[PDB]
There are 2 protein chains.
Amino acid sequence: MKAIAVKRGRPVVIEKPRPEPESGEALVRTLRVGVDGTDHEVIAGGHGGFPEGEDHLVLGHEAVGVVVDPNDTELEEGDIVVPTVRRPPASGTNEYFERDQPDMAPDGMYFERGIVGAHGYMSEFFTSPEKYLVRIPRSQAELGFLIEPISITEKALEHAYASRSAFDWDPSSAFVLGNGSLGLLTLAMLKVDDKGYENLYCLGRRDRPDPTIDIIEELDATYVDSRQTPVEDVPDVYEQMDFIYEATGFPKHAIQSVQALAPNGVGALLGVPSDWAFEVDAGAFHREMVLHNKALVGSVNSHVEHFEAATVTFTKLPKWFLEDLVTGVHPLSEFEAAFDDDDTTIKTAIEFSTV
Amino acid sequence: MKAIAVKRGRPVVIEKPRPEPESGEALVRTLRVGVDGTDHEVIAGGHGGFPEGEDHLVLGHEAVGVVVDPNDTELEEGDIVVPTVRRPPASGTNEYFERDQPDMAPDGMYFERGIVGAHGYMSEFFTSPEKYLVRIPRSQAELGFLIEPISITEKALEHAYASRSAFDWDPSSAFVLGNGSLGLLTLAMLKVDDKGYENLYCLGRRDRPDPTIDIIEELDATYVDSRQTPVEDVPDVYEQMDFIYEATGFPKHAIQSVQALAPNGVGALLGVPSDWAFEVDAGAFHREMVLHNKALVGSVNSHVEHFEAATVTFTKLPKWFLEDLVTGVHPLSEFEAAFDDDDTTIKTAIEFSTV
Ligand SMILES: NC(=O)c1ccc[n+]([C@@H]2O[C@H](COP(=O)([O-])OP(=O)(O)OC[C@H]3O[C@@H](n4cnc5c(N)ncnc54)[C@H](OP(=O)(O)O)[C@@H]3O)[C@@H](O)[C@H]2O)c1
Ligand SMILES: NC(=O)c1ccc[n+]([C@@H]2O[C@H](COP(=O)([O-])OP(=O)(O)OC[C@H]3O[C@@H](n4cnc5c(N)ncnc54)[C@H](OP(=O)(O)O)[C@@H]3O)[C@@H](O)[C@H]2O)c1
C-alpha cells in the first residue's frame, strides 16, 4: 500500500505492506485525512517524534475511513469510523489508558499517531483497536476528518465550563484568539453552543480582503485585528469577555487574556508555544485572577466521548461554513497540493478512496 | 458604645451610638474579633476603603457574637452567630446579591465591612440582616472568629476541585505557599480533606527556631524554605504537586506554581499583590498549562454555604493546632497588643465580651 510520509532528513510517497489486524482490532480503508499544523511542523524539522527504529513517519492524525475487516470486533463491514489519536506507549498500558482517560496522560506516557512515536493515518489502510474507533453517521463521511478537531474543542469546553460550575455562571460574550482552522471551527461551535453567547469576537492579524475575515463576519462575529487592538486593550474598545479560547500559540495571549476576561470568566488555552521570556506585569495578572474569581484552564487532545459529542455539533454547523472552511480536498495523485499553505488556504485534506 | 477604628490621618478607641436593628436585622453583642493582614493594611495607609462621608473606619471582618435582640427575624436571643463580610453597595442591591452570590460580585458592586466602604465589627454591638448571620455551635464561640478565614478556604477548594471535575482526579500531594494564618489554617484543613492527601508541604522563609515551622512539622508536613528552594525547583527536590494553594501575595509564585504542579493539577490563588512586572518565561508557562491539562483558579471572599461547611471542618481540626495557632486573645482594655506583629505572633483576636 501507499502512504505519505517524511523520511529522516518534504512529504513523499512511500510503499509498505498492508497491515493485518491483531485480535481486538479492525482493518480500516482510509477515505480522507486532514492536513494540520503539526503535519507542517514535521515536514519542517520536527523529526523527533519518529517511531523508534524507524527511518520515516507516516503523517496525519485527522482521519475518517470505512471498516473493511471487522475481524473479531463488534464493528460491521462498511461502518464509517474516525480513529482517536493516542495509543499506549512502547512500555505498555498505564493508568490513563486503563481508566479510559488517555487524553489526560502526561508527556512520555503515550504516543500520538502521526505526531509522536507512532505512524499516522495517511496510508491506504490502517488498523486500530475497536475501543479507539468511533462510528459516525455515514453522511458525515465526506468531512469526517473534521470530527477530530471538533473533538479538541468539545473537551476544552467541557473542562472550562466545569471550572465555572460551583456558581451560577451565565456568559454573554466569547472571544476566540486565532483565525486558523481550530479557531474558526471553534467560533462556529460557540455560535451554536447551549450557553447562548450573544456577542462573538475573533482575533487575527490579516489585511482585507481575506477569506478568514469573511468567515468571521458571515458568522456574525466581530473581527479584531491584533495589530490595531492588543488583547489587553479589547475591553476598552469592545467589552470584557466572559469566555476566551486561545488558539494562537502566542504566549503573550495566555497572559493578556486575564486582563480581557470579564469578572468570573474563564480562559481555555489550547496553543502550544516554545520557550520565550519577556517582561510581564505578574502582579496585575495575579491580582485580577484573584479579586475577580477568574480561571485559566489548559486542554490537549480528546477522547471518545468528545468525538461522539462532535458528531452532534457537526450537524448544527452552517453548511455554507463547512464549504468555506475546507479550501481543498486533493486526490492522492495530487497530494503535494494539500501541503501548500498561504493566507487563502484554510483547511485541506487528502482523499485516498471514496464511498 | 466603644469601637476600635482608624481615623483619617494607628488604631484608637472611639465612642459611638449603639446601632438599632432595622426590619430584617438583628442586634448582636460582639464577643471576639480576629485581627488580620487587611486590618494592618488599613492601620498602614490603606485609608481609601473609608465609608463615604465618614472620617473613620471601624476595623475587623472576622467576628463572632451573640444575638441580643432578634427583632423581627427568625433568630433567637442567645444564638451564637458569625457575620458574612459583603454587603450591597450604596447604590443598592444587584444581581450578585439578588441571586445570593455576593462573593462573586466584581469590584465596585459591594462593600466589605471592616475593609471597604463600610464599618467593621470591632465595636461592642453591631447589626446585620438575618440572611448574613450564620448560626454556629455554641461551643465554637471562643474561636468563632476563625470561621470566616476557614470560609475563605472552603470556597477556594470548592472552585479548584470543580475545575478538575470533568475527569477522574485523585491527588496525593498538596503544597501550601505561605506560613501566615490563612496558609497554616489551610494546611490543617488539607490534612483532614476528603481527597486524602498523603504528602503535605508548606512554603515559608523563616529561620529556626520559629513557631510557624513547628506547627508545620507537627502537622506532619514538610517545611520548604523558599530561600533554599524556589517554587519552580520543588519538583526536583521533593515532587510535583497535585494541588497548590497560594497564600503569599507574591506574584512570582502565581507564575511559578505552574512548573511545580503535577500533570492535571490545579493551583488556587488567594494572594492579593500590587502591580509588579518582571521577566517571565511565558512560553514555558503557556505550554505546561496546555500539554499537561493544568488549571489556575482565583478565589476571593466566601458566602453562607462556606461558613456552614467551615463549622464541620472546625470540629475535625486538631485541638493542639487551634491552641498553637491563636497566639493571643486580648481584652478590649489591652486591645493595642492585638496589633503588634512579629515572627512569633500568628493569630490574635480582641475580646469585647464573654458568654
Ligand atoms: N492542545 C491541543 O490539543 C491542540 C490541538 C490542535 C492545535 N493546537 C494548537 O492550537 C494553535 C492553533 O492551531 P491551528 O490548527 O488553528 O493553527 P494555525 O493554523 O497556526 O493557526 C493559528 C492562527 O493564529 C494566528 N495568529 C498567531 N499569532 C497571532 C497574533 N499575534 N495575532 C493574531 N493572530 C495570530 C495565525 O495568523 P497568521 O496566519 O496571520 O500568522 C493563524 O491564523 C497552535 O498553537 C496549535 O499548536 C492545540
Ligand atoms: N482572596 C481572599 O479572599 C483572601 C482572604 C484573606 C487573605 N488573602 C491574602 O492571602 C495572603 C496571605 O494572608 P495571611 O492572612 O495568611 O497573610 P500574611 O499573614 O501576610 O502571611 C503571608 C505569609 O507568606 C509569607 N511569604 C511572603 N512572601 C514569601 C516568600 N517569597 N517566600 C516564603 N514565604 C513568603 C510571609 O512570610 P514572612 O512573614 O516571613 O514575610 C507570611 O508568613 C495575603 O496576600 C492576603 O492579602 C486573600
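The residue numbers of chain A are those assigned by Swiss-Prot, with the residues present covering 1-9, 12-357 sequentially.
Header says: X-ray crystallography, 2.0 Å.
Just so you know, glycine gets a Cβ as well, placed from its N, Cα and C.
If you look up Swiss-Prot, you'll see A:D38, A:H63, A:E64, A:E150 marked as Zn(2+) binding site. Cβ environment of A:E64 (Zn(2+) binding site): A:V35, A:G36, A:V37, A:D38, A:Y123, A:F147, A:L148, A:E150, A:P151, A:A351 lie under 8 Å away, each six or more residues apart in the same chain. According to DSSP, A:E64 (Zn(2+) binding site) is assigned to a strand segment.
With a cut-off of 8 Å between CB atoms and residues at least 6 apart in sequence, the same chain places A:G48, A:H63, A:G116, A:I117 near A:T40 (substrate binding site), listed in sequence order. The substrate binding site annotation in Swiss-Prot covers A:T40, A:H49, A:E114, A:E150, A:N303 and is backed by experimental evidence.
The NADP(+) binding site annotation in Swiss-Prot covers A:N181, A:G182, A:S183, A:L184, A:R207, A:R208, A:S228, A:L272, A:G273, A:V274, A:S301, A:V302, A:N303 and rests on experimental evidence. Sequence-distant neighbours of A:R207 (NADP(+) binding site): residues of the same chain at least 6 apart with a C-beta under 8 Å from its C-beta are A:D227, A:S228, A:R229.
According to Swiss-Prot, the mutagenesis experiment A:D172 to K carries the annotation: Does not affect the kinetic parameters but results in a slightly less halotolerant protein. DSSP gives A:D172 (mutagenesis position) a coil state; it is part of no helix or strand.
Of all Cβ atoms in the protein chains displayed, 13 besides its own lie within 10 Å of the Cβ of A:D216 (mutagenesis position). For the mutagenesis experiment A:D216 to K, the note given by Swiss-Prot reads: Does not affect the kinetic parameters but results in a slightly less halotolerant protein.
For A:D344 (mutagenesis position), applying a Cβ distance below 8 Å and a minimum sequence separation of six or more within one chain yields no residues. The secondary structure of A:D344 (mutagenesis position), as reduced to three states from DSSP, is coil rather than helix or strand. Here Swiss-Prot notes a mutagenesis experiment, A:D344 to K, with the remark: Does not affect the kinetic parameters and has no effect on the salt activity profile.
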Of A:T40, A:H49, A:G273, A:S301, the binding-site residues near chain B (CB under 8 A) are A:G273, A:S301
Rounded Cα distance, in Å, between A:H49 (substrate binding site) and A:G273 (NADP(+) binding site) is 20
One finds that other Cβ atoms within 10 Å of the Cβ of A:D172 (mutagenesis position) number exactly 11
For A:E114 (substrate binding site) and A:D172 (mutagenesis position), the CA-to-CA distance in whole Å is 36
Listed in sequence order, the residues of the same chain lying six or more positions from A:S301 (NADP(+) binding site) whose CB sits under 8 Å from its CB are A:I154, A:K157, A:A158, A:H161, A:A162, A:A270, A:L271, A:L272
What remains of the binding-site residues A:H63, A:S228, A:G273 after requiring a CB under 6 angstroms from ligand 1 is A:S228, A:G273
